[PDB]
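For reference, the structure is listed below as structure tokens.
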Amino acid sequence: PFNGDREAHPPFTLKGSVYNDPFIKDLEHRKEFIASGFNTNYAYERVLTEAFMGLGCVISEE
Amino acid sequence: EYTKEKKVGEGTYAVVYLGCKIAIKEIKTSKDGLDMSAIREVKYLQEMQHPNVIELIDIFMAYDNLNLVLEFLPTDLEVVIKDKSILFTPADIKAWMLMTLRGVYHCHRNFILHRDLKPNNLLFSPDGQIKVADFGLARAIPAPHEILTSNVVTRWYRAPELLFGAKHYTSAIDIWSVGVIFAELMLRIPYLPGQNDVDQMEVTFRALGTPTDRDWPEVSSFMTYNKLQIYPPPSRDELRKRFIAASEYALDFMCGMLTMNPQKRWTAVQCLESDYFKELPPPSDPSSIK
Amino acid sequence: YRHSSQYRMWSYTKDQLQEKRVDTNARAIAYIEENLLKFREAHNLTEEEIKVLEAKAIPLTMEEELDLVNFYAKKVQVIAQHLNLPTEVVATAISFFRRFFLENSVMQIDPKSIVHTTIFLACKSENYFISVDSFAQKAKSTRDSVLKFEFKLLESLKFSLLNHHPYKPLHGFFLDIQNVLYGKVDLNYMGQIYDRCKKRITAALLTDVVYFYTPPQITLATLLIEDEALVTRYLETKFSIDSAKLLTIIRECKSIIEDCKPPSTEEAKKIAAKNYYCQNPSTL
Ligand SMILES: Nc1ncnc2c1ncn2[C@@H]1O[C@H](COP(=O)(O)OP(=O)(O)O)[C@@H](O)[C@H]1O
């Protein structure tokens, strides 16, 4: 077999139709924000995966 | 490393050296002290490690300038423009596209834009793995309220939202460029040329179509859509004419990659599994490239 | 995260970081004790004054350097917040200043001139876009004092010019609380969390916590101020990663952040006249 990307898949979950964020959900109601390709799930997928980067320890430092 | 030989590059911004297997890139420091496009190109290429984006062995300081390292062999642009039709649509069109999209996805999952994609930016290696480099106008994907720049990518490889003037865009502008790399690779011609002007918008409308209100919405919010009139989008009679050297599944992800819709543009996580590499034949990295 | 520049060469432990402090205080003792024995051309008269300034400078600033750089970090924080900057570039300026003074001491490079260069490299780092003269007219700089300590700051920084900061974990765990929990959400958590945990992580970046743990761990440490029902009910129901090890990591990070002591107005006297200028008094 083959893999398209060799190791590029995280196993966490997401659900973008739940949140009530007052900085992006109100920001996407404007005209020029939509026109550059912006939607809510791309920003949430950008920030939530960054919120889980690096859950390690200080034992893994030597 | 402290090794030098003969120089490449007649540009006044930077003249790259060579030596050892590596290539020393020097930014002339001698307004501001250090330019934006020196720290802007070291600060994201330092932190990426991949077999499709080149890396830094050492970034040792010069007396006045900044030294980097690079790769030895030439680029994808000299491959396309001067050959005797070595490149064949069974296997040579698939492996390089797969590796460039692997590099683009590694840039994307680090949330780094890399808005300078050209065949003279994509460079090969002695084992033939194509690399993604020259992060000169790259940027991290910022907060959504932050205003970005405009003219960030070159003319022949420009996303149509950047033609229209999108000030604060997403990272889907660099899938359009590698789709034009796909078409430039399977057509062996400079795809979508412009006459050093705003004529890139008219030739993009003539090639792939003036976007309509029903389909890519909010395109009239740029103060540029009212300047011109509508053009017909191409139908599937393009399968034989002007694209006869192609497969059945190549046009599917080509048309999904040359969507002028940026929200519905196929991201690399759904371009690496777009059932085009699953079709026979399997690719292989030994290719007859000098 | 292991491929990032913050993990592979500037993330430390307590023994490694204390070793880093004692080697930058051990490699920066001989040159400074050699450069402050310079007496007059014929003979030295005030022996007792030059030896009590030697006793004030040489064996005393090995621990005065840490609260000195914390005081000047507070100074660069308040002057970066004074000139209307976002919280992202203030955090990078604090980190660039502190990462500069981990590899160099405060005597062979004076800290009163680094504090204007770090805001410049931070705003030119993540595209703030201030110019040089517009930055100079908004500051106390005359275009030369922001650019001479620039090459050596990047040399001592060794070009780790992108930093990961806990504000994107704030915007992530602003949303992942609401996804997994629905009982008591988003009334107090938008009332008094976004205006408090932000200032607590600015106070954390003033302290020494970002060389210890990952910014989501610092985020979940500073979210434990309200640990009545938020953090314990978050990490119990989330569960590849065990929970109790992460609770112990967050708890020892809270034990790190609670050993706090603010600055004073005494450290100023030792460096104000004893170094490079008091001698002039001795001479005349
Ligand atoms: N690793 C390399 N090996 C051989 N030549 C290189 C290499 N890197 C760059 N070059 C040359 O350096 C020049 C790129 O400089 P630059 O103008 O800044 O790129 P761009 O046009 O994308 O902005 C090109 O001429 C290229 O041939």
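We number chain B the same way Swiss-Prot does; the residues here are 6-25, 32-41, 44-303, in that order.
Recorded method is electron microscopy, 3.6 Å.
Cβ atoms are placed via backbone N, Cα and C, with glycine included.
Look at Swiss-Prot and you will find B:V13, B:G14, B:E15, B:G16, B:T17, B:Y18, B:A19, B:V20, B:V21, B:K36 tagged as ATP binding site, backed by sequence analysis. One mutagenesis experiment named in Swiss-Prot is B:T17 to E, Q or V, and its note says Normal growth. One entry in Swiss-Prot concerns the mutagenesis experiment B:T17 to D. Its note says: Slow growth. In Swiss-Prot, a mutagenesis experiment is listed as B:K36 to A, annotated with the note Slow growth. According to Swiss-Prot, the mutagenesis experiment B:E54 to Q carries the annotation: Non-viable. Residues or ranges marked as active site, proton acceptor by Swiss-Prot on the basis of sequence analysis: B:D129. For the published mutagenesis B:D147 to N, Swiss-Prot gives the following note: Abolishes kinase activity. The note that Swiss-Prot attaches to the published mutagenesis B:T162 to A is: Diminishes phosphorylation; 75-80% loss in kinase activity; no effect on survival. Among the mutagenesis experiments that Swiss-Prot reports, B:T162 to S, D or E is described with the note: No effect on kinase activity. For B:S163 to A, Swiss-Prot lists a mutagenesis experiment annotated as follows: Normal growth.
Filtering B:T17, B:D147, B:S163 by Cβ distance to ligand 1 (under 6 A) retains the following mutagenesis positions: B:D147. Of the listed recorded positions, namely B:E15, B:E54, B:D129, B:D147, the sparsest Cβ surroundings within 10 Å are found at B:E15.
The binding residues for ATP are recorded as B:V13, B:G14, B:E15, B:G16, B:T17, B:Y18, B:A19, B:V20, B:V21, B:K36; their greatest pairwise CA distance is 13 Å. Distance noted between the C-alpha atoms of B:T17 (mutagenesis position) and B:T162 (mutagenesis position) is 23 Å. A break of 6 residues separates B:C25 from B:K32 in the model, and their Cα atoms lie 5 Å apart. Around the Cβ of B:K36 (mutagenesis position), 22 further Cβ atoms fall within 10 Å across all displayed protein chains. The subset of recorded positions (B:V21, B:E54, B:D147, B:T162, B:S163) lying with their Cα within 10 Å of the Cα of B:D129 (active site, proton acceptor) consists of B:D147, given in sequence order. Of all Cβ atoms in the shown protein chains, 14 besides its own fall within 10 Å of the Cβ of B:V21 (ATP binding site). Annotation note: B:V13 (ATP binding site) sits in a strand segment as assigned by DSSP. Rounded to a whole number, the C-alpha distance linking B:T162 (mutagenesis position) with B:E54 (mutagenesis position) is 16 angstrom. Straight-line distance between the Cα atoms of B:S41 and B:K44 is 9 Å, even though 2 residues between them have no modelled coordinates. Cβ atoms within 8 Å of the centroid of the Cβ atoms of B:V13, B:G14, B:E15, B:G16, B:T17, B:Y18, B:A19, B:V20, B:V21, B:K36 (the ATP site) belong to the same-chain residues B:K12, site residues excluded.
Considering other CB atoms within 10 Å as the measure, the emptiest surroundings among the mutagenesis positions B:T17, B:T162, B:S163 are those of B:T17. If you count neighbouring Cβ atoms within 10 Å for each of the binding-site residues B:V13, B:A19, the highest count belongs to B:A19.
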